[PDB]
Amino acid sequence: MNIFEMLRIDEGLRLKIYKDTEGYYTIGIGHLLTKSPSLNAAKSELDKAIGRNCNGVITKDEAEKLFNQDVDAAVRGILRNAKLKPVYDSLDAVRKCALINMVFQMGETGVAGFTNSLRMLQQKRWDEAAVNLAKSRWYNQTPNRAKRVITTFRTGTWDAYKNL
Ligand SMILES: [Cl-]
Ligand SMILES: [Cl-]
């Protein structure tokens with residue numbers, strides 16, 4: 001498994017504008033278009049991102065291009081972040097994916113706020129970090145996805161994504 005497969009599973013793929021779990025306009029593989037409630041604004045942001053008049057729909061290749069851009073942006077965001085970088089550099093390959101996943105869903109900002117969990121992960125206190133990560137709105141609002149990511153940080157394996 002790799003980060004692309006992992007996020008593909010957690011975010012799915014939709015080729016028409018849709019509302020994400022928080023009601024925000026999104027498309028493709030979890031690519032957020034805007035937080036505004038206006039559908040026009042979203043169609044606007046869509047065309048600007050794609051570079052053509054899409055009228056709210058894109059192709060699979062367009063979706064995959066956004067996804068490649070988004071994963072690259074997240075990793076780079078992590079590396080530019082002073083709170084994130086040290087944790088990311090301390091982790092093994094599987095676990096790094098769980099961090100990227102969080103960053104892709106909630107942004108650099110959002111993750112850098114899980115201060116206590118981040119320190120636990122840095123110290124490799126897996127079971128403790130998992131408990132701490134669960135005391136969050138994130139786990140309470142999207143528990144199935146949060147459980148998969150948390151199990152990933154806990155075990156360092158892909159078991160939570162296996163058989164999906
Ligand atoms: Cl809580
Ligand atoms: Cl969920």
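Backbone N, Cα and C define each Cβ position, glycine as well.
Feature list (source: Swiss-Prot):
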ACT_SITE  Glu11  active site, proton donor/acceptor
ACT_SITE  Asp20  active site, proton donor/acceptor
BINDING   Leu32, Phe104, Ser117, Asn132  substrate binding site
MUTAGEN   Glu11 to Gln  Complete loss of activity
MUTAGEN   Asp20 to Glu or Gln  Loss of 99% of enzymatic activity
MUTAGEN   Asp20 to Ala, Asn, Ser or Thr  Complete loss of enzymatic activity
MUTAGEN   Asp20 to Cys  Nearly no effet on specific enzymatic activity
MUTAGEN   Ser117 to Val  50-fold decrease in enzymatic activity
MUTAGEN   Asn132 to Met or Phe  2-fold decrease in enzymatic activity
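Features as recorded by Swiss-Prot, highlighted on the structure.
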residue : record                 : CB count, 10 Å
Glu11   : mutagenesis position   : 20
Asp20   : mutagenesis position   : 16
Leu32   : substrate binding site : 18
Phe104  : substrate binding site : 25
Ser117  : mutagenesis position   : 24
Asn132  : mutagenesis position   : 19
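Binding of substrate is attributed in the record to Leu32, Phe104, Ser117, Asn132, and the widest Cα separation among these residues amounts to 27 Å.
The recorded positions close to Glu11 (mutagenesis position), defined as a CA atom within 10 A of its CA, are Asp20 out of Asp20, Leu32, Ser117, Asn132. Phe104 (substrate binding site) sits 20 Å from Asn132 (mutagenesis position), taking the CA atoms of both as reference points. Among the recorded positions listed (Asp20, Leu32, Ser117), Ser117 has its Cα nearest to the Cα of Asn132 (mutagenesis position).
Recorded residues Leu32 (substrate binding site) and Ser117 (mutagenesis position) have their alpha carbons 26 Å apart, per Cα-Cα distance.
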